[PDB]
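Asks: My questions all concern the structure below.
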Amino acid sequence: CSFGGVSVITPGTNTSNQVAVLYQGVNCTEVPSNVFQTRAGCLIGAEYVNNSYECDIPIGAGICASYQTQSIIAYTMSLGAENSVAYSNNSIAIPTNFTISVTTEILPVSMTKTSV
Amino acid sequence: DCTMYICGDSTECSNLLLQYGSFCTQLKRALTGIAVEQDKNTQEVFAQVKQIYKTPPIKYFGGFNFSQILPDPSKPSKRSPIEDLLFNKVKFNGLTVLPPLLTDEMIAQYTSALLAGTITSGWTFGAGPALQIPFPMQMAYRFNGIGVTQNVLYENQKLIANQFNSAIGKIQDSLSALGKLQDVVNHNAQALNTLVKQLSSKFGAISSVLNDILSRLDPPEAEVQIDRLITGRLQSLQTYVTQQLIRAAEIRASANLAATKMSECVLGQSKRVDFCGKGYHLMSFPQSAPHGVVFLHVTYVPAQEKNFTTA
Amino acid sequence: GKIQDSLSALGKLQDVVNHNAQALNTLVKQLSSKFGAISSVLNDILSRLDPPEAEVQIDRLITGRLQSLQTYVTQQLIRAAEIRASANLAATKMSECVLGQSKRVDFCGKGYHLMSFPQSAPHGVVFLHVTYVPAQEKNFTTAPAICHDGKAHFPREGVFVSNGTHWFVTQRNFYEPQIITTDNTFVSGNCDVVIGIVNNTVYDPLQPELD
Ligand SMILES: *[C@@H]1O[C@H](CO)[C@@H](O[C@@H]2O[C@H](CO)[C@@H](O)[C@H](O)[C@H]2NC(C)=O)[C@H](O)[C@H]1NC(C)=O
Ligand SMILES: *[C@@H]1O[C@H](CO)[C@@H](O[C@@H]2O[C@H](CO)[C@@H](O)[C@H](O)[C@H]2NC(C)=O)[C@H](O)[C@H]1NC(C)=O
Ligand SMILES: *[C@@H]1O[C@H](CO)[C@@H](O[C@@H]2O[C@H](CO)[C@@H](O)[C@H](O)[C@H]2NC(C)=O)[C@H](O)[C@H]1NC(C)=O
Ligand SMILES: *[C@@H]1O[C@H](CO)[C@@H](O[C@@H]2O[C@H](CO)[C@@H](O)[C@H](O)[C@H]2NC(C)=O)[C@H](O)[C@H]1NC(C)=O
Ligand SMILES: *[C@@H]1O[C@H](CO)[C@@H](O)[C@H](O)[C@H]1NC(C)=O
Ligand SMILES: *[C@@H]1O[C@H](CO)[C@@H](O)[C@H](O)[C@H]1NC(C)=O
Ligand SMILES: *[C@@H]1O[C@H](CO)[C@@H](O)[C@H](O)[C@H]1NC(C)=O
Ligand SMILES: *[C@@H]1O[C@H](CO)[C@@H](O)[C@H](O)[C@H]1NC(C)=O
Ligand SMILES: *[C@@H]1O[C@H](CO)[C@@H](O)[C@H](O)[C@H]1NC(C)=O
Ligand SMILES: *[C@@H]1O[C@H](CO)[C@@H](O)[C@H](O)[C@H]1NC(C)=O
């Protein structure tokens, strides 16, 4: 008889008190608005759209959720802007200017020393 | 599912399991840490490109023939001929397997973007805008980076392109290897088969079934017998989770090496000895494999030496 | 200057603090568990039973809490190996990004590595990576070599470009054209083996000095 963990998805109280629930590999007919069936389980409380945005709250298998404008949505993470390179057999592209960029990288080096 | 693994359906057990504290919370927290890192491992190896690049329709790069590593438009999956070979070689009592965040179609799209960027703009797109240059000229710069004068390519362009095309063609013969990928599958399958089998053990109790105990015994003594089984099966879960953490650190170290090679072997030219294949590194092409990555390393190897006197 | 705005991130440093705080909060809470015993205060179980009857109940609690310590120490060893691997990476970058210039791709930031500056963080290190990023490209027509006097000329460094009517030599990383001369190029082979070679003039400085 079906079973599967239950997790609660929240855009964090500090922004809204709504929530959606995913029942892992549970069919939406055997759980007991917005009901969407995905190969990862039954998603309740978010509407599934065909657009794509950046991953917000990973749901699994390509889907995400998040707030929009007043609600929670579940889309499919897109992979990025598409772009064709203007290749030819006798063409080249050379920069005529430049910028200097600065970026951060953070690394941990130690923990607290404990004794029992 | 800690409660369904140990107790299993029974409800008289649930009140007894609550008496051991937060062991079931620790198991869920520990396994969630692994589950989140395994998707990040994949993003760091493959999601190193901003835009999804495409090759031009003609697909004829001064001779060099890359059809064995570019996608096949006559397929539902859009895999390459070599990727099709690579994927052709490799529920229980409270146990479940979660799906990956990225499908394997999405991973194939990251790989085709890296291939299309490199063949048309070399390594420039990894540091800024993609700058087109003819591929024959890309190869000549790569020989220059290893100390060979660039006329060696320009006067022998046909020879190098024809020899390359056969050398890459031999790769399929060596495949039609991936034991490192099958071992990952085997190690997890063995831990899940052992975890389930450990439920048929009495651990020195009268029985191994928490309902049969009650059916033939009073509560005062049944609490002791069930507590023994709970301790035994709770030890099973601690063994399982500890090994998953130790083994996840090893696959994480491998994903870090694969991400580092993706940057240094595919998005550029390396001078590190033996880091990007055997010989003098010219270029590398990625291919997707199930739960892994395959690097096709292109190297420069000298041949046919003569001796001379020098001063 | 924009770096402060992005700060006023460090979740990797807070996670280290959280993981140890959680193991210490759990280790203490595991003392309020009976493990199937009579009570959990080593005193109750004592001032309430006989030397030979309070021995079984206390032995159960000892085993339970001794298991707690084994769990705690095993996880600290596994987690200390991870922070050690991170400290090894940070030490390696300190040598290769701060004390020198690296050619390793993406090892010292995004772009072409120029320099890096360290900053101290609590239980960690922050690297300020300074990189070179090209911008504003234009497209040109190119050719691998130039023919002059029936001989093939190849660039010493750079690429041949055409602006539409004239051909120049440029360096590969910044557009800066110069005239193609015999001091800019070298000769190798004849114009019968290079595919895509084009005709142009390569100027010799000697003859206009000799009028
Ligand atoms: C390279 O880029 C910089 C900008 O990043 C250009 O400098 C600016 O030039 C405009 C005039 O075109 C001035 O009004 C700005 O004050 C300049 N900015 C700075 C920070 O000095 C520079 O001219 C560009 N070079 C070329 C050849 O176009
Ligand atoms: C690139 O190589 C492939 C082979 O790996 C070529 O395709 C084969 O071409 C031969 C004739 O030369 C045919 O007999 C095979 O049936 C072809 N195979 C397939 C799957 O179609 C392909 O022509 C090469 N491309 C170029 C531009 O030369
Ligand atoms: C390509 O650049 C050249 C050089 O700037 C341009 O040709 C002219 O060259 C003469 C010398 O031979 C100069 O006195 C002129 O001032 C140049 N004209 C210009 C507009 O720069 C040529 O025009 C350029 N070609 C294109 C298509 O822009
Ligand atoms: C580049 O210049 C050379 C030299 O003038 C050209 O070679 C001539 O080619 C023609 C045919 O196009 C022949 O009739 C001549 O005999 C060749 N001259 C010599 C000295 O061999 C060459 O064709 C030119 N290339 C292009 C693309 O115009
Ligand atoms: C959450 O609320 C506090 C005030 O209670 C505020 O300081 C903080 O900025 C809020 N967080 C977010 C993400 O809005
Ligand atoms: C759920 O069951 C219905 C039939 O009742 C079926 O059509 C549907 O495909 C099932 N969903 C999944 C995800 O299997
Ligand atoms: C999304 O597109 C598919 C076709 O690719 C279509 O069948 C489906 O109805 C669309 N979904 C929505 C919510 O419009
Ligand atoms: C060069 O000469 C040595 C003997 O001095 C010999 O052993 C070696 O094989 C020669 N190499 C070639 C390519 O003939
Ligand atoms: C160069 O030309 C190609 C078309 O051949 C075009 O797509 C590209 O945008 C051009 N680059 C610039 C900087 O104009
Ligand atoms: C480039 O390809 C075109 C056809 O697309 C052809 O006309 C031209 O001659 C080619 N250039 C070279 C240098 O081969």
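Residue numbering for chain C follows Swiss-Prot; the residues present correspond to positions 932-939, 944-1146, in that order.
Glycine too: its Cβ is placed from the backbone N, Cα and C atoms.
Reproduced below are the annotations present in Swiss-Prot:
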| type | residues | note |
| --- | --- | --- |
| VARIANT | C:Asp950 to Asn | In strain: Delta/B.1.617.2, Mu/B.1.621 |
| VARIANT | C:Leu981 to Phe | In strain: Omicron/BA.1 |
| VARIANT | C:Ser982 to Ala | In strain: Alpha/B.1.1.7 |
| VARIANT | C:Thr1027 to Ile | In strain: Gamma/P.1 |
| VARIANT | C:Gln1071 to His | In strain: Kappa/B.1.617.1 |
| VARIANT | C:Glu1092 to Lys | In strain: Theta/P.3 |
| VARIANT | C:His1101 to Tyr | In strain: Theta/P.3 |
| VARIANT | C:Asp1118 to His | In strain: Alpha/B.1.1.7 |
Asks: For the variant positions C:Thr1027, C:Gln1071, C:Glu1092, return the ones with C-beta distance to chain A below 8 angstroms, or 'none'.
Replies: C:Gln1071
Asks: Counting other CB atoms within 10 A of each CB, which of the variant positions C:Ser982, C:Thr1027 comes out lowest?
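Replies: Each of the variant positions C:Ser982, C:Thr1027 was scored; lowest Cβ tally within 10 Å is C:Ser982.
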Asks: Between C:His1101 (variant position) and C:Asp1118 (variant position), what C-alpha distance do you get in Å?
Replies: 19
Asks: Please report the Cα separation of C:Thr1027 (variant position) and C:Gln1071 (variant position) in Å, rounded to an integer.
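Replies: Between the Cα atoms of C:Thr1027 (variant position) and C:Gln1071 (variant position), the distance comes to 34 Å.
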Asks: Reported as an integer number of Å, what is the Cα distance between C:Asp950 (variant position) and C:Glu1092 (variant position)?
Replies: 49
Asks: Quick check: of the variant positions listed here (C:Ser982, C:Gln1071, C:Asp1118), which one has the Cα closest to that of C:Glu1092 (variant position)?
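Replies: Considering only the listed variant positions, the nearest one is C:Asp1118.
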Asks: In Å, rounded, how far does the Cα of C:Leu981 (variant position) sit from the Cα of C:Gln1071 (variant position)?
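Replies: Cα-Cα, rounded: 82 Å.
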Asks: Per DSSP, C:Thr1027 (variant position) is which: helix, strand or coil?
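Replies: Where C:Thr1027 (variant position) sits, the three-state DSSP reduction gives helix.
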Asks: Take the C-alpha atoms of C:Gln1071 (variant position) and C:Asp1118 (variant position) and report the distance between them in angstrom, rounded.
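Replies: That comes out at 30 Å between the alpha carbons.
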Asks: Could you state the whole-number distance in Å separating the C-alpha atoms of C:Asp1118 (variant position) and C:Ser982 (variant position)?
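Replies: One finds 101 Å between the Cα atoms of these residues.
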Asks: So, in DSSP terms, is C:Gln1071 (variant position) helix, strand, or coil?
Replies: strand
Asks: Using DSSP reduced to three states, classify C:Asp950 (variant position) as helix, strand or coil.
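Replies: The residue in question, C:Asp950 (variant position), is helix (DSSP, three-state).
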